Amino acid sequence: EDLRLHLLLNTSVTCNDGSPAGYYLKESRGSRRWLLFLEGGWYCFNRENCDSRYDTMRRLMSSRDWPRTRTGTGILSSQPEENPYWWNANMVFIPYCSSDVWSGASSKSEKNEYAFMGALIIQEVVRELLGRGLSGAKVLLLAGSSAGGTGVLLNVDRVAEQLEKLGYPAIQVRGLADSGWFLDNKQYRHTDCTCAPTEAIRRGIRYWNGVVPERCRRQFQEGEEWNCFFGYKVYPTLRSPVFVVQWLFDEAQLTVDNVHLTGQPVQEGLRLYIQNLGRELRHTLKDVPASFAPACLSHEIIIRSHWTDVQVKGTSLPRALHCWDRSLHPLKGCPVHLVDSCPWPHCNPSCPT
Ligand SMILES: O=C(O)CSc1ccc2c3c(cccc13)CC2
Ligand SMILES: *[C@@H]1O[C@H](CO)[C@@H](O)[C@H](O)[C@H]1NC(C)=O
């Protein structure tokens, strides 16, 4: 069940503080499927805010204290009972140590206190894995939760395209974006930059020299690339198949919207605010053919041990993913587009507690 740490042999690809980035691996000799999971954990968009993260979230900025191993849970579990979907796959956990929503290509230098290399970390992991069996893969699934889910959307097509330019057109690259499908909406109550979703990314993307998918960049153009960090804007531009998993009432979305459900009766204005949020999230998913979006107030799912438990219209997430697999070869009783229509958190009775 354990994934072993390997630090990058290319030590110019680093975490924020210059320590080498890396990946946790568990090989499955008899398997042609590879799961590369991108960890999440917010971001920092300037020197002072990143110094604060360095004090108290240092494992998200540095490999110096990483454990030698890591237990695979949820979709990274090797036990069929916990992971009906891909229990036999080669499992890869890429720790998030660049604080840049996996978008940066920026070395630490005399002009940069921190390195922001998330985009380069992903490609270096892919490069170093080819020699550990990935060259023989038929499917590479690039998955990720929260900031790592947004990182899937920013990076899936780039992974596909290095594999093509490296002479491996047989590997089918696909994406699995969990809890990284955000809305650039108005906060419920205004705060000073809990930064509003829109302005957080504009400052971040400049600070990291972050990079976005090419077609999306060509649409929005210079200075407007922050737009590509928002799933409903970047997804239509992607080629690789991408499965979108998204709570309709994501906790991180509510946080940046300054919504705090601290007990007490919810008043009319907040009720309508929350109900409109779920409706607009549904609307952005209507033309996403492979998606799983339950009406729950929660955050992340695919690496939780009880990710098998949630259902939309009677179908679980591991089942929906298997059905997605079959569709990538109109299936009878094996749906891939599963979006709740009920309008309030936990109107779905299988929501997590
Ligand atoms: O990693 C976590 O747990 C949370 S990331 C996150 C939160 C909130 C927002 C994000 C946006 C883009 C990319 C990532 C995020 C826009 C608004
Ligand atoms: C190491 O990574 C950097 C950043 O992507 C790249 O420019 C360089 O060519 C790599 N070096 C080797 C030896 O792979």
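What you see of chain A is 87-279, 284-419, 428-451, where the numbers are those given in Swiss-Prot.
Each residue, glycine too, has its Cβ placed from N, Cα and C.
What Swiss-Prot says about this protein:
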MUTAGEN   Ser232 to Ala  Abolishes enzyme activity. Unable to mediate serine depalmitoleoylation of WNT proteins
ACT_SITE  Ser232  active site, charge relay system
ACT_SITE  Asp340  active site, charge relay system
ACT_SITE  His389  active site, charge relay system
Quick one: Cα separation, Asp340 (active site, charge relay system) versus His389 (active site, charge relay system), in Å? 6
Counting every protein chain present, what is the number of Cβ atoms, excluding its own, within 10 Å of the Cβ of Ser232 (mutagenesis position)? 23
Return the residues near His389 (active site, charge relay system), defined as same-chain residues 6+ apart in sequence whose C-beta is under 8 angstroms from its C-beta, sorted by sequence, else 'none'. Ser232, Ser265, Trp337, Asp340, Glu341, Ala342
Expressed in whole angstrom, the CA separation of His419 and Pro428, which enclose 8 unmodelled residues, is 12
Counting every protein chain shown, other Cβ atoms within 10 Å of the Cβ of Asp340 (active site, charge relay system) number 26
How many Å separate the Cα of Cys279 from the Cα of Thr284, given that the 4 residues between them are not modelled? 6
